[PDB]
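Notes follow the structure.
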Amino acid sequence: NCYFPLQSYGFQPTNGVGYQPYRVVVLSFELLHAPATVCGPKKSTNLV
Amino acid sequence: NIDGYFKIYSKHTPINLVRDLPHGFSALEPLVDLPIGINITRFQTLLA
Ligand SMILES: *[C@@H]1O[C@H](CO)[C@@H](O)[C@H](O)[C@H]1NC(C)=O
């Protein structure tokens, strides 16, 4: 009952859908407790 | 440091007159507005 806690994923070109490796990014953000140093693009238009 | 934005205002004035600190009128333009969001209490300065 002594075990090492960590092992490889056996990722091979023959693995099935879902058994394959998938890349993951998770966008968290924390908000409004201080000024919003990020926003997306606001659009612009011709100056008539 | 106000509303979570920090603001540097400044003027450069090449007074060649030797005496200390002039009386006469001029005003600081705003240089920089920064979203730094930090509380503050004191400051220090850097000399060569
Ligand atoms: C700034 O000061 C107040 C009062 O101590 C505190 O409630 C607030 O959480 C502080 N902000 C930060 C970023 O520590």
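Numbering of chain A is taken from Swiss-Prot, so the residues present carry the numbers 487-534, in order.
Header lists the method as electron microscopy, 3.7 Å.
Placed from the backbone N, Cα and C atoms, the Cβ positions cover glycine too.
Listed in Swiss-Prot:
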- A:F490 to S: In strain: Lambda/C.37, Omicron/BQ.1.1, Omicron/XBB.1.5, Omicron/EG.5.1 (VARIANT)
- A:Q493 to R: In strain: Omicron/BA.1, Omicron/BA.2, Omicron/BA.2.12.1 (VARIANT)
- A:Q493 to N: Reduced host ACE2-binding affinity in vitro (MUTAGEN)
- A:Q493 to Y: Reduced host ACE2-binding affinity in vitro (MUTAGEN)
- A:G496 to S: In strain: Omicron/BA.1 (VARIANT)
- A:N501 to T: Reduced host ACE2-binding affinity in vitro (MUTAGEN)
- A:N501 to Y: Increased binding affinity to human ACE2 (MUTAGEN)
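On the structure: features taken from Swiss-Prot.
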residue: A:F490; record: variant position; DSSP class: coil
residue: A:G496; record: variant position; DSSP class: coil
residue: A:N501; record: mutagenesis position; DSSP class: coil
Neighbouring C-beta atoms (10 Å sphere around the C-beta of A:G496 (variant position)): 7
Lowest local Cβ density (other Cβ within 10 Å) among recorded positions: A:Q493, A:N501: A:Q493
Spatial separation of A:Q493 (variant position) from A:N501 (mutagenesis position) - C-alpha basis, Å: 17
Between A:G496 (variant position) and A:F490 (variant position): CA-CA distance (Å): 17
Cβ-Cβ neighbours of A:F490 (variant position) (radius 10 Å): 5
